[PDB]
Amino acid sequence: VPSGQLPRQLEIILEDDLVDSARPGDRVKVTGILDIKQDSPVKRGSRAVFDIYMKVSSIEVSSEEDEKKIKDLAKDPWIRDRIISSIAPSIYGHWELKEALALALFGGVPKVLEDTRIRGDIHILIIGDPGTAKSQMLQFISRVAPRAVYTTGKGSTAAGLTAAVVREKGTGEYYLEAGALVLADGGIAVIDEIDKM
Amino acid sequence: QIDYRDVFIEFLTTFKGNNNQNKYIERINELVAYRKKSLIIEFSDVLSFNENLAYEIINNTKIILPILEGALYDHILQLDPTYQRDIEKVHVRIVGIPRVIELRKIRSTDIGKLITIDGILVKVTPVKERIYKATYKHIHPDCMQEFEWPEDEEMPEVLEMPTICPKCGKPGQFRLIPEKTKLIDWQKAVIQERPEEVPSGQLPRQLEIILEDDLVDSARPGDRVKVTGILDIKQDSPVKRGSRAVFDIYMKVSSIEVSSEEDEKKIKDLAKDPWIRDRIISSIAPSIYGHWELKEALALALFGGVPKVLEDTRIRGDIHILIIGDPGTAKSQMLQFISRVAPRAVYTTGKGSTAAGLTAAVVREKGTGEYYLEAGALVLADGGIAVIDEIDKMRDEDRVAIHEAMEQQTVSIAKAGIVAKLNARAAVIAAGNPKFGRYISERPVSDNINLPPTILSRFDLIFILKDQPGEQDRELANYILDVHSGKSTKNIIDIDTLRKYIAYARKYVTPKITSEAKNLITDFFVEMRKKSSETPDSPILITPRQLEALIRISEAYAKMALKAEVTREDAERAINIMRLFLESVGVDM
Amino acid sequence: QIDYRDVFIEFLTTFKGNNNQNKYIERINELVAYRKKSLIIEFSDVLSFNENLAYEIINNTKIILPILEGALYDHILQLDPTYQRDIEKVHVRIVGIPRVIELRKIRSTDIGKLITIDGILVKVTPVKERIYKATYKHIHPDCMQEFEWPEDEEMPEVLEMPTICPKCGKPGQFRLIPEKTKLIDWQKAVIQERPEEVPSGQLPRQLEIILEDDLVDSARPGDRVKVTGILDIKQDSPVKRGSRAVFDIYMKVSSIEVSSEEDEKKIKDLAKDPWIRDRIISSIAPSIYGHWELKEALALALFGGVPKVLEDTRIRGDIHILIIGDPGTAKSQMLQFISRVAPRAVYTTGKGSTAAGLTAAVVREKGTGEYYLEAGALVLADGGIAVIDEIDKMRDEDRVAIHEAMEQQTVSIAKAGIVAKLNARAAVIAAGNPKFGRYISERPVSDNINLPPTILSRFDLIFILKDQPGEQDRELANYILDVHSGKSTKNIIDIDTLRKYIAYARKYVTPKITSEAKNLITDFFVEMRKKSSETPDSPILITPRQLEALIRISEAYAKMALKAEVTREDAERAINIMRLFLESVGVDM
DNA sequence: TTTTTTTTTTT
Ligand SMILES: [Mg+2]
Ligand SMILES: [Mg+2]
Ligand SMILES: [Zn+2]
Ligand SMILES: [Zn+2]
C-alpha cells in the first residue's frame with residue numbers, strides 16, 4: 001500500500017473443484033484471466049464504466065528440501081536455546097519472557113475426555129512499565145507465527161472480535177462475517193492494551 | 001420395467017421381522033385405525049427382501065414412488081373401504097438411505113438424487129398453504145368459463161396463470177377461484193450443520209428444507225434430525241433480470257427422523273431393587289468421586305416434585321438448586337453431565353444469549369417496527385431443566401423479573417401496549433463463583449454470592465464447594481491425571497437407560513402425602529423456626545418456602561423409587577438432606 | 001331438493017324456550033324495535049327442533065345462509081312495513097357450532113367449512129370501508145357511460161377494473177364514481193391462542209380475522225372471545241410476481257361471543273344474605289391462611305368507591321392499597337388471585353417498571369420516522385385494576401412518575417414535540433419488601449418502609465406483614481399441608497360467580513351518603529387530625545386525602561351488599577378498618 | 001445490525 005492510501009480489493013470467481021480451497025485471512029497466489037463485470041445490464045442510463053474481476057484457474061496457499069532442512073535443525077542438542085535466542089533478536093534481555101513466548105508459538109496437545117475438553121493453547125499476559133518493548137515483541141510474534149491476528153483494545157469491538165452480521169441489501173438477507181477470534185482459530189490472537197478495552 | 005407393485009405388496013405382507021411377526025401389517029392396521037396416511041419403511045428390510053427393489057427406490061424415486069403409493073392405496077381400501085372418503089392419497093417414506101452426504105460436501109452431481117442429511121433445525125416457519133391445482137375464470141364478457149389451468153400436470157412452485165383461455169381460445173383477464181382450488185400444507189425450515197464437522201476457521205453452512213403434507217410440525221426447532229429427500233435449485237423470482245445466473249439449492253423432504261414397550265418392562269424391573277435409590281445416586285456423575293451430598297441433591301432436582309393446580313392458585317413443584325464453588329472445583333463437570341442426562345435441558349449463562357436474558361423481552365420488528373415477544377432462557381426451558389452457569393452476573397433487568405419466574409413460574413409483560421403472560425415452569429440449577437474469589441466460612445451466604453437475600457429464599461438447597469488443600473490433593477492430582485488417561489467405575493446405570501427412567505417417572509408417578517409423613521414434616525418445620533428465632537443473626541431466612549421444600553423433596557424420593565405414596569422413609573430422607581444443607585451454610589440445627 | 005325457509009320461519013315462532021316463552025319471537029321484536037339488523041340463533045335449539053336443519057346449515061353454509069336471511073327479511077317486513085328503506089339486508093348469526101379446532105391444528109382440509117375458534121384478542125384495526133359493488137364511467141369521448149362493473153356477482157377482495165366497456169364493447173380507461181358505489185364496514189383483528197393450550201417451550205401463535213358490517217367494534221383487545229366463521233387463503237398482494245404460490249390463512253367472521261338473565265337472579269339471591277359481606281371476604285384467596293384484615297382490604301379495592309364528575313372538577317373513586325411484608329408472606333400469591341377474579345387487571349413485576357413502561361412511552365414510528373405515544377401499564381389498566389409487584393425495588397426517580405396517575409387519574413406527556421393527555425382511571429395495588437429485606441422492630445416505622453411521605457398519602461390503606469416465628473407455625477404448617485393434600489374449604493363463593501357479582505355491582509350500584517354517615521365520618525377525621533398533631537414523629541401524614549379515603553371505603557362496603565345508600569353500619573365498618581391501618585403503622589388512636 | 005455523529009428518549 002502506498003503512503004497515505006487505503007488498500008485496494010479485487011473480486012475473484014472460483015468454479016467447479018476450486019471451491020472451498022482457502023479460508024479468509026490466508027495469503028494466496030491466484031492465477032487466471034481478467035474480465036469486466038456485468039451485474040445490472042437492464043439499468044440503462046450512463047454507467048458505461050465497469051469493474052474488473054478475475055476468473056481463477058489455479059490458486060496457491062502461502063517442500064522437500066525445507067523438510068530436510070527442518071530435520072537437520074532439530075538434530076542440534078541446543079536447538080531449544082537457538083529458538084529462544086531467535087525470538088525478537090532486536091530486544092535486549094527479557095530472556096524469561098522470550099522463553100515463554102516461544103512456548104505459546106508451539107502450544108500443547110488438546111485432549112478430549114469422556115465429558116470435558118482440555119485446551120492445548122497457552123495464554124500469556126504481560127504487565128510492564130511503558131517503554132519496556134511490550135509492543136515490539138508482540139509485533140514480532142504476529143509476524144513469525146504461521147497464523148496470527150494482531151488487534152488493539154481501542155480499535156476493536158465485540159462484533160469485530162467474534163462475528164459481524166451483514167445485511168445483504170441486494171436481497172435483504174442476513175449472513176455472518178468472521179471476526180478476529182474466529183479468523184485466528186488454530187493460530188494465535190494478539191491483543192495489545194487489553195486494559196484499555 | 002418389471003412391475004414391482006406386486007412385489008411391494010407381498011413384501012409388506014410377508015416381511016420376516018425379528019420373529020417373522022410381519023410388523024408391516026401391524027403398522028398398516030394401525031395406520032387404518034387412526035387414519036395416518038403415512039407409512040415408513042426401512043431400506044435395509046427392502047434390500048434384504050429384494051435388493052433389486054431397493055436399487056430402484058434409491059435410483060428412480062422420481063418415477064416409481066407414485067406407482068408404489070397407488071399399489072399401497074389399493075391394498076388399504078381393499079382391506080378396509082372406510083379409509084376412502086377420508087384420505088385420497090397415502091404416503092410412503094424411505095429411511096436409512098446409505099447415500100449419506102455431508103452438508104458442506106454437496107456439489108452439482110447430487111442434484112435430483114435421493115440423499116440424506118444430518119443437522120440441526122434452527123428456524124421453523126408457521127404452517128401455510130400451497131396451491132398445487134388452481135381453478136381460474138376467464139373475465140371476458142363472452143366466456144364466463146371456469147377451468148383448472150395446470151392441465152395434466154401439478155402446479156409448479158412458480159405460480160403461473162394462463163395466457164390464452166383454453167375453453168374459448170382467447171387472451172384476456174383471468175380470476176382465481178379459491179373455493180375450487182386444491183391446497184396442500186406447506187412449511188419451510190432451515191437445517192444447520194453440527195459444530196463438530198465445521199472446518200477450522202469457517203462459519204457453519206445452512207440448508208433450506210421444505211416440509212409438506214403431514215410432515216409439517218414434525219420437529220421442534222433446536223433438535224438434531226436426519227432428513228432424506230431430493231435437492232433442487234431454488235427459484236425465488238425467475239422474472240428478475242440482472243444476470244445472476246447462480247442459484248441456491250433446497251431440499252424436498254420425503255422423510256424426517258428425530259434424534260418402546262420393552263423399555264417400560266425393564267424400567268419397572270430396574271425399580272424392583274430395594275437399593276435403587278442408592279444406585280441412582282452413584283450413577284450421577286460417575287466421573288467425579290465424592291460429593292455425595294451434592295450428587296444426591298442433583299438427583300432430586302431431575303425427578304422434582306408434583307405441582308399442585310388448584311381452583312384459585314398454583315403451587316410450584318420444581319426444585320431449585322444453587323451451587324457456590326471455588327474456582328478450580330470442577331463445578332462445570334456435573335453441570336455438563338446434568339444437561340446430557342436430563343431428557344429436556346437448556347444450557348446458558350447469567351447474561352443469556354439473546355436480548356431476552358432469562359425471562360423474556362419485547363423487540364421491535366426490524367422491517368416494520370412492530371412489537372413482539374422473544375422467549376428467554378426460562379421460558380424455552382418450560383417443562384424441563386434450566387442449567388444456568390455463572391448466575392452471579394445476570395443482567396440488571398433480570399435481577400427483578402427473576403423473582404416472579406423463580407416462584408410463580410410466570411413471566412408477565414405490560415410494556416409498549418402488549419399484555420402477555422408466559423409460563424416458566426422450569427427447574428433451575430445454577431452455579432456461581434464467590435464474590436471474594438475464595439469462599440469465607442465465617443461470613444454469611446448473602447454477602448458471599450452477590451445476590452439479594454430474597455433470591456436465596458427461593459432456592460430449595462444451597463451447597464458450598466471448597467477446594468480444601470488437604471490430604472486429598474495427592475489423590476486429587478492422581479485422580480485428575482487418571483481422567484486425562486481415561487478411567488471409569490463399575491456397577492452404575494448408563495445415561496441412556498437413566499434418561500428414560502427419569503422421563504417415565506415424571507410422566508406416571510404422582511406420590512401422595514400420608515399422615516405419618518405429614519406429622520414428621522410439621523414437627524421439623526416448627527423446630528426449624530425456633531432455632532432461627534433464637535439466633536438473632538441467622539445467615540439464612542426460614543420462611544414458609546422452606547416447608548414447601550420439604551414437601552417437594554420428599555415427593556422426589558418417592559418418585560425416585562416409583563412409589564405411589566410418600567412414607568416415613570421418604571420423609572426421613574427429606575429431613576436429613578435439609579439438615580445437611582443447614583449445616584453447610586452454618587446453622588446449628 | 002326440498003326447502004327449509006318454511007321450517008326456519010316455523011322454528012322462529014314455534015320454538016319453546018325454557019318456560020315456553022318463545023324467546024326468538026321476543027328477540028325478533030327487539031330486532032325490530034331497535035333496528036338491530038342482526039339475529040343470533042343458538043345451534044342447540046336447531047337440532048332439537050329439527051336435526052335435519054342442523055346439518056345442512058353446517059355443511060352447505062355458503063348456499064343456505066342467504067336463503068334463510070332472505071326469508072327472515074320478508075317475515076320482518078310484514079311485521080313492520082317501516083323496516084323497509086331503513087335496513088335493506090339482514091344478517092343471522094349461528095353460535096355454538098360443535099366443530100371446534102385448536103389454532104395449531106388447522107390444516108388444509110379445514111378450509112371452506114364452518115368452524116369455531118377460542119382465543120384472545122390482541123389488537124383491532126380502526127373501522128374502514130370495503131367496496132362490494134363499484135360504479136365506473138368509461139372515459140372515452142364516444143362512450144360517456146356509467147355502469148356497475150361486477151355484474152350479478154359481489155365484488156371480489158381483489159380490486160379488478162373492467163378491460164372492455166360493456167356499454168360500447170371498446171377498451172380504454174375507466175373512472176370510479178364514489179357517489180354511486182356501495183360500501184360495507186370492514187375491520188381487521190388478530191386473535192391469539194390462550195396460554196393453557198400453548199405447548200411447553202413454544203410461543204403462542206396468532207390468526208387474522210375479518211369483521212364486517214355490524215360485527216365491527218364488537219370487542220376490544222385483551223378479551224377472551226369465541227369466534228365462528230369460514231377460513232380462506234389471504235390474497236394480500238396477488239399482483240406480486242415472483243412465484244411464491246404459498247398463501248396464508250385468514251378467517252371470515254360470521255359470529256363472535258365475548259367472555260344472561262339467570263346470572264342476575266343468582267346475583268340478587270346472594271345479596272339477600274345478611275352476612276354476604278363475610279362470605280365475600282372469606283372467598284378471597286381461600287388457599288391463604290390468616291391475613292383476614294388484608295383480605296378485607298383487597299375486597300374493597302375490587303369494588304371501589306363512586307367517582308364524582310362535576311362541571312368544574314373530577315374526584316377519584318378508586319381505592320389504592322399498599323402492602324409491605326417479609327419475604328414468603330404470600331404477597332404474590334394473593335396478588336395473583338386478584339387478576340383471576342378482577343374483570344380487568346394488569347400485572348407488572350420487574351419489566352416495564354420504568355417511567356416509560358408504567359405510564360406512556362414516546363417511540364419513533366419507523367413507518368414514517370415521526371413520534372407517537374405508546375400506552376403504559378397504568379393507561380392499559382384504565383377502568384380496571386393495576387397490580388404492581390416489588391415496588392420497593394423500583395428506582396425512586398422512576399417511582400415518582402406515577403404521582404399524577406394515582407390522584408388525578410391522568411397521564412400527561414410533553415416530550416419530543418408531543419403534548420398529549422391520557423386517562424388512567426385505575427386502582428393501584430402494590431406490594432414490596434421492607435428496606436432491610438426483613439422488618440426490624442428496633443428501627444422505627446419510617447426507615448423500615450423507606451418511602452417518601454408524598455406517595456404514602458396517595459394510598460388509602462397500608463398494611464405491614466411481619467413473619468415472626470411463634471406458636472402459630474403449627475397451625476400454618478397444618479393448613480399448608482392440608483392444602484397440598486387436596487382438602488378445600490366449603491361454603492365459599494367460587495371464582496366465576498364472584499367475578500360476575502363484582503362486575504354487576506360496579507356498573508349498577510351507586511351508593512349515596514346519608515346524614516347519619518356524615519356525622520360519623522366528620523367526627524373521626526377531626527379526632528384523627530388531633531392525634532396526628534400530637535406526635536410529630538409519625539411516618540404518616542393525615543391530609544384531606546384521608547378524609548376522602550373514608551368516604552370511598554364506606555361506599556365500597558355499601559356497594560359490596562348491593563345497597564343503594566351508605567348507612568350508619570357501613571360508616572362504622574369504614575372507621576374500623578381505618579383504625580387497623582393506623583395501628584399497623586404505629587399510630588395509636 | 002453496525003459504526004458513526006447527533007439530539008433525543010430510554011435503556
Ligand atoms: Mg506498547
Ligand atoms: Mg412475591
Ligand atoms: Zn375464455
Ligand atoms: Zn364504453
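The chain as shown is numbered from 1 upward.
We read in the header that electron microscopy, 2.5 Å was used to get this structure.
Note that Cβ sites are derived from N, Cα and C of the backbone, with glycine treated the same way.
According to Swiss-Prot:
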BINDING   A:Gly128, A:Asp129, A:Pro130, A:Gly131, A:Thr132, A:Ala133, A:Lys134, A:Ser135  ATP binding site
MUTAGEN   A:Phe106 to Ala (Swiss-Prot position 318)  No effect on helicase and ATPase activity
MUTAGEN   A:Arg117 to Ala (Swiss-Prot position 329)  Impairs helicase activity; when associated with 326-A-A-327
MUTAGEN   A:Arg119 to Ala (Swiss-Prot position 331)  Loss of helicase and ATPase activity
MUTAGEN   A:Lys134 to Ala (Swiss-Prot position 346)  Loss of helicase and ATPase activity
MUTAGEN   A:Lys134 to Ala (Swiss-Prot position 346)  Sharp decrease in ATPase activity. Almost devoid of helicase activity
MUTAGEN   A:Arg147 to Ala (Swiss-Prot position 359)  Loss of helicase and reduction of ATPase activity
MUTAGEN   A:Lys154 to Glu (Swiss-Prot position 366)  Loss of helicase and reduction of ATPase activity
MUTAGEN   A:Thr162 to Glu (Swiss-Prot position 374)  Reduction of helicase and gain of ATPase activity
MUTAGEN   A:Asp192 to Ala (Swiss-Prot position 404)  Loss of helicase and ATPase activity
Indicate whether A:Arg117 (mutagenesis position) is helix, strand or coil by DSSP.
strand
With every protein chain in view, what's the tally of Cβ atoms within 10 Å of the Cβ of A:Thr162 (mutagenesis position), excluding that atom itself?
13
Anything within 10 Å of A:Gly128 (ATP binding site)? Look among the mutagenesis positions A:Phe106, A:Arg117, A:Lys134, A:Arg147, A:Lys154, A:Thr162, comparing CA atoms, and list what you find.
A:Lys134
Cβ neighbours within the same chain of A:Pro130 (ATP binding site) - under 8 Å, at least six residues apart:
none
Given the binding-site residues A:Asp129, A:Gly131, A:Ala133, A:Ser135, find the one whose Cα is closest in space to the Cα of A:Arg117 (mutagenesis position).
A:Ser135
Using C-alpha positions only, work out which of the recorded positions A:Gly131, A:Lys134, A:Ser135 is nearest to A:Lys154 (mutagenesis position).
A:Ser135
Among the binding-site residues A:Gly128, A:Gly131, which residue has its Cβ surrounded by the fewest other Cβ atoms within 10 Å?
A:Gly131
The recorded positions listed are A:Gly131, A:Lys134, A:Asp192; by CA-CA distance, the one closest to A:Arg119 (mutagenesis position) is A:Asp192
Which of these recorded positions (A:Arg117, A:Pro130, A:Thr132, A:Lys134, A:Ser135, A:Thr162) have a C-beta closer than 6 Å to some atom of ligand 1?
A:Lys134, A:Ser135
Provide, as an integer number of angstrom, the distance between the C-alpha atoms of A:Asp192 (mutagenesis position) and A:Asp129 (ATP binding site).
14
From the Cα of A:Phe106 (mutagenesis position) across to the Cα of A:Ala133 (ATP binding site), what is the distance in angstrom?
22
Recorded positions compared (A:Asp129, A:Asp192) - the one with the fewest other Cβ atoms within 10 Å
A:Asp129
Local backbone state of A:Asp192 (mutagenesis position), from DSSP in three classes:
strand
May I ask for the distance between A:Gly131 (ATP binding site) and A:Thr162 (mutagenesis position), taken between their Cα atoms and rounded to an integer number of Å?
31
Checking the mutagenesis positions A:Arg117, A:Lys134 for other Cβ atoms within 10 Å of each Cβ, the smallest tally belongs to A:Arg117
